[PDB]
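First the structure, in the form of structure tokens, and then the observations on it.
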Amino acid sequence: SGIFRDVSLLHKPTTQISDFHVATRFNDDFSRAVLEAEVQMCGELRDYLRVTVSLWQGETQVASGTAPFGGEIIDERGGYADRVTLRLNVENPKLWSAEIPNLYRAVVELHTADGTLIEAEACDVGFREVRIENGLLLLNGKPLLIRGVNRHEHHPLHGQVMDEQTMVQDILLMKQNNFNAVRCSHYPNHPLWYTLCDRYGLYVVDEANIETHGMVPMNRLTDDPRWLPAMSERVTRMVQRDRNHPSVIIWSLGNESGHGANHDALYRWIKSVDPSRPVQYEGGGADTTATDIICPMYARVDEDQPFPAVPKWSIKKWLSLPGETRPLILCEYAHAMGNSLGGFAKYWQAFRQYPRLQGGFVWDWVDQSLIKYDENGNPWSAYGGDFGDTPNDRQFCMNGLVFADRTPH
Amino acid sequence: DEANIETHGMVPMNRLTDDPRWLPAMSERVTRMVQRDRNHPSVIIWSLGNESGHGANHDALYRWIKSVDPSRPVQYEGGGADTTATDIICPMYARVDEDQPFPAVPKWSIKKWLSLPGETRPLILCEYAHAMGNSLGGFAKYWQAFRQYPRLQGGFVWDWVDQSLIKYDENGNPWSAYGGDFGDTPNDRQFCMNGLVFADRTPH
Ligand SMILES: [Mg+2]
Ligand SMILES: [Mg+2]
Ligand code: NA
Ligand code: NA
Ligand code: NA
Ligand code: NA
């Protein structure tokens, strides 16, 4: 517990950019795109106001548009007098992917028409399309093969406080070891994480901070309308914060909270507000109505585990169950606890052989061990119960491909 | 119940089946079988023939059947086993786990075939486990997969009975003959003997 992420003070003008969303849509062969930027303002609404959105590739300005406020009519009462949508055409855009993280810079200027900049906001933009078609998850029209890992935010001396050095150290090692994707198990990450994945190039599953694993049954709260408000905020606020990062390719509704009607309501909310990314969620059997991707945890390659209600079928068998057509990407597989990873090659042979098996996220990146000091003051790696904590789950916190100090296992 | 149409020896295999001038001749082989056998309850699926590639005539006859007799699915393996002329993926000799990616008409592992993008049909092999001589090795692998995958609904082994013919030696004693034993040439030698049983019905 604690104030474990940054604290900052931000000055905004009274008339200000209160939100902005960037979208990139393409023609059939990705040789042409339209960047659309919806900008909202708060404060003093007057006809002299304008928004200019400009797009840059390095020091070159590739496109630019300026418009006054006032969006299209949307209903019988008119439109949003406090919003404007700019549409910029971009020819032959450089596309973003984890393989080549090409980025542009969009600068959003709020200004008077006669030239006074009130304030400017901005973001890195990655031109890419994410869509599931005919049972395949495609990025820029090609089927991805997810070489992923789940990564908690953990430092053996600082706990849950993340620092830039550590995050960079982690991304370098991930890429050096042929990973191309990371799942934010199980909550939104420190904001710099997304910037780093956008820039170095990693596909990201951004996940709402909702996990109620200890309830019995697991959906007791998620199926209860009284908890819809608290859950809604964890999903909606994450989307509002991270929707313009190109690294985020899939939204997740949280983890191990069964399948409740509140997940269905929230799945639909995100599909309405952000049609650019698929939404996934493993709870309730990994292939419920609240997921666009079959995303089991620890389903085996050939072996079925037919538990009642929530069986974990062989992944090859799961894809062809009667009526199923979605792609399957394990949200967790190959639990790397201790001397583990036995059978890892079996998963990769399957992924390469079956088109709709598009990979998965290993559990997990780094052991959650903490540093303790002995009588002589020498450091040593501690696990559950080592701090007097009880009940505890002992070494179950160490499931990493790397030790807490980032030395590889 | 399968129409008497097989043009395996043409090059390419659908040379006649894609030619409209052969539509009439083919149509009769399909329509007159349906007219004759459509009241038999044992017939559960109609087949458009065998190893004749995939031609427009097949599509035409597939729809004829579906229109006159909706009570039975229609299958046909030619042209890759999953064409528009078949309601069942019905490959011949596709293996359980191993793909055989031949050009144009690949034979995918049956487990993978079910799940190719967009595919939803059931899979029943029209022929599998070629029982020629000392054979049937790996037969259990097919059955373990059929029981594990709902959409893998079985198959028809190739085949029941060896096509050997009896000949008699100098002393008048009978012996089992195969291709070339009658002076026939060219011939395909023992490839006519692929059965689970000998010609006289003694089992292999
Ligand atoms: Mg305990
Ligand atoms: Mg010969
Ligand atoms: Na694949
Ligand atoms: Na754990
Ligand atoms: Na089956
Ligand atoms: Na034969």
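Here chain B follows Swiss-Prot, giving residues 412-615 in order.
Structure determined by X-ray crystallography, 1.5 Å.
Each residue, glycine too, has its Cβ placed from N, Cα and C.
Reduced to three states, the DSSP call for B:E417 (Mg(2+) 1 binding site) is strand. Annotated Mg(2+) 1 binding site per Swiss-Prot: B:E417, B:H419, B:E462, in sequence order.
Here Swiss-Prot describes B:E462 to H as a published mutagenesis experiment; the accompanying note says: Slowly inactivates galactosidase activity by reducing the binding of magnesium. It increases binding specificity. Under DSSP, B:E462 (mutagenesis position) is assigned to coil, being neither helix nor strand in the three-state scheme. When other Cβ atoms within 10 Å of the Cβ of B:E462 (mutagenesis position) are tallied across all protein chains shown, the result is 15.
Residues or ranges marked as active site, proton donor in Swiss-Prot (evidence: experimental evidence): B:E462.
Under the three-state DSSP scheme, B:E538 (mutagenesis position) falls in the strand class. Long-range neighbours of B:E538 (mutagenesis position) (same chain, six or more residues apart, CB within less than 8 Å of its CB): B:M503, B:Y504, B:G566, B:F567, B:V568, B:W569, B:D570. Experimental mutagenesis is annotated in Swiss-Prot for B:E538 to Q, with the remark: 10000-fold decrease in the beta-galactosidase activity.
Residues or ranges marked as active site, nucleophile by Swiss-Prot on the basis of experimental evidence: B:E538.
Where Swiss-Prot documents B:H541 to E, F or N as a mutagenesis experiment, the accompanying text is: Poorly reactive with galactosyl substrates. Less stable to heat than wild-type. For B:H541 (mutagenesis position), the same-chain residues 6+ apart in sequence whose C-beta sits under 8 angstroms from its C-beta are B:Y504, B:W569, B:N605.
If you look up Swiss-Prot, you'll see B:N598 marked as Mg(2+) 2 binding site. Take the CB of B:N598 (Mg(2+) 2 binding site) and look out to 10 A: across all protein chains shown you find 14 other CB atoms.
Quoted from Swiss-Prot, the note on mutagenesis experiment B:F602 to A is: Decreases the stability of the loop 794-804. Under the three-state DSSP scheme, B:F602 (mutagenesis position) falls in the helix class. Same-chain residues at least 6 positions away in sequence with a Cβ under 8 Å from that of B:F602 (mutagenesis position) are, in sequence order, B:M543, B:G590.
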Residues near the Mg(2+) 1 site, B:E417, B:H419, B:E462 excluded, by Cβ within 8 Å of the Cβ center?
B:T418, B:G420, B:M424, B:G460, B:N461, B:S463, B:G489
B:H419 (Mg(2+) 1 binding site) versus B:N598 (Mg(2+) 2 binding site) - Cα distance in angstrom:
15
Out of B:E417, B:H419, B:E462, B:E538, B:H541, B:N598, which recorded positions have CB atoms lying under 6 Å from ligand 6?
none
Long-range Cβ environment of B:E417 (Mg(2+) 1 binding site), under 8 Å and at least 6 residues apart:
B:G460, B:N461, B:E462, B:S463
Same chain only, sequence gap of 6 or more: which residues have a CB within under 8 Å of the CB of B:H419 (Mg(2+) 1 binding site)?
B:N461, B:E462, B:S463
Looking at the recorded positions B:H419, B:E462, B:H541, B:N598, B:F602, which have a C-beta within less than 6 Å of some atom in ligand 2?
B:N598
